[PDB]
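These notes concern the structure reproduced below.
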Amino acid sequence: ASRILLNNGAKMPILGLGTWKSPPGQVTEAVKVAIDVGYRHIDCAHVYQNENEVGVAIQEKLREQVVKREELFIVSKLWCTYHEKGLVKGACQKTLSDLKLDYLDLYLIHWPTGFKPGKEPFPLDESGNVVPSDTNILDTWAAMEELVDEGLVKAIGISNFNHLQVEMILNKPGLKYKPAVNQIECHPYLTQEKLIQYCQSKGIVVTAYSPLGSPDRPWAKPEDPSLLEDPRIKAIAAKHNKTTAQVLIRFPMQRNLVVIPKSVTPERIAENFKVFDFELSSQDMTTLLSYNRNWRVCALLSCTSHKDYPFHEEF
Ligand SMILES: NC(=O)c1ccc[n+]([C@@H]2O[C@H](COP(=O)([O-])OP(=O)(O)OC[C@H]3O[C@@H](n4cnc5c(N)ncnc54)[C@H](OP(=O)(O)O)[C@@H]3O)[C@@H](O)[C@H]2O)c1
Ligand SMILES: O=C(O)Cc1nn(Cc2nc3cc(C(F)(F)F)ccc3s2)c(=O)c2ccccc12
């Protein structure tokens, strides 16, 4: 099926469009093309500095009568510098304003780490370290809950949380809403078997980000592994007369994950959606899981001393 049931009763499309590193000069057209070829889920964030332009595209296609708001599933995330209770509603309302929406379908705590409040999204000290804020995960969760109760968002969730951090929330006395989603990096080099098992056993939906290995990530090194260029995956793709990207997108769908590949190239936006017409075999799946190397695209070294850094724990 094309959508997965969340803990709030709403249905979430399992295939969505990613928007990190989509420039404002091209993301409006990306989203318009996306909606035209069938995407209904768009993954956004204030830190991506392009929510206005995403909002332009959504607004235009509503006006064109291509889709209705109820048909769309729009996600954004609360950035690290806004974890203070008194800053959360404002941050959410900035996102809604920019996206020209009156609600979000899902709002995530982007990272478990709070950063020093201010205009700078990555506040560093003079020696390179991120400057933390004195906020904690549960106070931030409480403030996210408030957004549901005010109707600004229909569901809340988390992202880049390890299983101990998820459990902190689950075990919160007087919890109001359980997280609906944990969005994490996931691809054949970082297969996340244990955290996926944990989350699914708790009734939390997992979204896989960077499913193509984020080749456009700004800190890529020539020597890094390259998923789209892996000859082993290319051979699985050839067998199915599909591209490597289609295989990489289909792989998490068959693990009962949501997946959010990013592109601003119209041909690829279309190509990437054409993944509901074939199945990977049991052997394909096994083979792709075997490529795990615990290799993360997303893990800023300047944050490794933060008290809440998520990736010291095994999972
Ligand atoms: N929660 C978080 O912390 C977090 C972190 C990272 C990412 N995410 C979300 O997940 C999304 C996906 O991750 P990502 O942007 O890191 O990377 P990704 O989706 O793994 O890879 C995107 C890269 O692949 C290229 N690409 C797309 N389709 C292709 C195809 N069919 N053939 C060849 N190349 C193709 C894109 O190029 P073009 O765009 O130039 O076509 C871009 O360079 C993000 O955009 C964001 O929405 C969330
Ligand atoms: O955020 C995205 O969606 C993409 C993303 N990822 N990263 C790598 C990061 N690694 C982190 C690690 C922590 C940590 F929790 F681990 F401390 C906290 C925050 C971050 S940002 C970035 O540096 C970044 C910069 C601008 C826009 C998007 C991103």
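Quick note: numbers on chain A are straight from Swiss-Prot, i.e. 2-316, in order.
Structure determined by X-ray crystallography, 1.6 Å.
Any Cβ shown, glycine's included, is placed from N, Cα and C.
Residues or ranges marked as active site, proton donor in Swiss-Prot (evidence: experimental evidence): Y49. Cβ neighbours of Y49 (mutagenesis position) (same chain, under 8 Å, six or more residues apart in sequence): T20, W21, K22, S23. According to DSSP, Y49 (mutagenesis position) sits within a helical segment.
The NADP(+) binding site annotation in Swiss-Prot covers 10-19, 211-273. All protein chains included, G10 (NADP(+) binding site) registers 8 other Cβ atoms within 10 Å of its own Cβ.
Counting only residues at least six positions away in the same chain, the Cβ atoms of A46, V48, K78, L79, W80, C81, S160, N161 sit under 8 Å from the Cβ of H111 (mutagenesis position). What Swiss-Prot records for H111 is substrate binding site.
Among the mutagenesis experiments that Swiss-Prot reports, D44 to N is described with the note: Reduced glyceraldehyde oxidoreductase activity. For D44 (mutagenesis position), the count of additional Cβ atoms within 10 Å of its Cβ stands at 26 [all protein chains shown].
Per Swiss-Prot, mutagenesis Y49 to F is noted as: Complete loss of glyceraldehyde oxidoreductase activity.
In the three-state DSSP assignment, the secondary structure recorded for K78 (mutagenesis position) is strand. Per Swiss-Prot, mutagenesis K78 to M is noted as: Reduced glyceraldehyde oxidoreductase activity.
Record note (Swiss-Prot) on the mutagenesis of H111 to N: Reduced glyceraldehyde oxidoreductase activity. According to DSSP, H111 (mutagenesis position) sits in a coil region rather than a helix or strand.
Cβ contacts within 10 Å of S211 (NADP(+) binding site), excluding its own Cβ and spanning all protein chains shown: 25. A Cβ distance below 6 Å to any atom of ligand 1 is met, among the recorded positions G10, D44, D231, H241, by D44.
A271 (NADP(+) binding site) is surrounded by 16 other CB atoms, counting those within 10 A of its CB over all protein chains shown.
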